[PDB]
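**Student:** I'd like to ask you about the structure that follows.
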Number of protein chains: 2
Amino acid sequence: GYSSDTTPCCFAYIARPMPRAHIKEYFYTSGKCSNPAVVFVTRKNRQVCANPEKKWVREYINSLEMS
Amino acid sequence: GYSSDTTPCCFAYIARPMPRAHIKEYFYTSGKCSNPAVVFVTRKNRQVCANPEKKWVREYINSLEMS
């Protein structure tokens, strides 16, 4: 018995790294989704799916976590 | 291939019918999602997953479709 609310999932990963300065937040999609995904939130508040195994993705997360 | 945007998916259905007056509109979730679903959008913009096979759910869509 879980939420009956929708939850965002990803079905494709952005191919090339987004400019780091345009990203302000990230989150991981629900473990219920078929794919693991990182979602980068841009400064124009768009949400972009990214491959959590990619090097640049892991670096961006580390950078967003540091401050 | 798909876009790298997120997509709302459903993982549980609301058991009992919600009040018809609270519903603004509906949409079906993407066939990319593993569970088929209708999403009912309330006046406060809540997105509630529902089972399209269920009688009350198809009555509500018909009501939001014919007018």
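Following Swiss-Prot, chain A shows residues 25-91, kept in their order.
Header lists the method as X-ray crystallography, 1.6 Å.
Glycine too: its Cβ is placed from the backbone N, Cα and C atoms.
Among the mutagenesis results in Swiss-Prot, A:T31 to A has the note: No effect on inhibition of activity by tick evasin-4. The residue drawn here is the original one. What Swiss-Prot notes for the published mutagenesis of A:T31 to A is this: Reduced inhibition of activity by tick evasin-4. For the published mutagenesis A:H46 to A, Swiss-Prot gives the following note: No effect on inhibition of activity by tick evasin-4. Among the mutagenesis results in Swiss-Prot, A:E49 to A has the note: No effect on inhibition of activity by tick evasin-4. The residue drawn here is the original one.
Quick one: how deep are these features, and who are their neighbours?
**Tutor:** Around the Cβ of A:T31 (mutagenesis position), the same chain contributes A:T53, A:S54, A:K56, A:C57, each under 8 angstroms and 6 or more positions distant in sequence. DSSP gives A:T31 (mutagenesis position) a strand state.
Under the DSSP three-state reduction, A:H46 (mutagenesis position) is assigned to helix. In sequence order, A:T66, A:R67, A:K68 are the residues of the chain that are 6 or more apart from A:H46 (mutagenesis position) and have a CB within less than 8 Å of its CB.
All protein chains included, A:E49 (mutagenesis position) registers 12 other Cβ atoms within 10 Å of its own Cβ.
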**Student:** For chain B, give the subset of the mutagenesis positions A:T31, A:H46, A:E49 whose C-beta is less than 8 angstroms from one of that chain's C-beta atoms, in sequence order, otherwise 'none'.
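**Tutor:** The mutagenesis positions close to chain B are A:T31.
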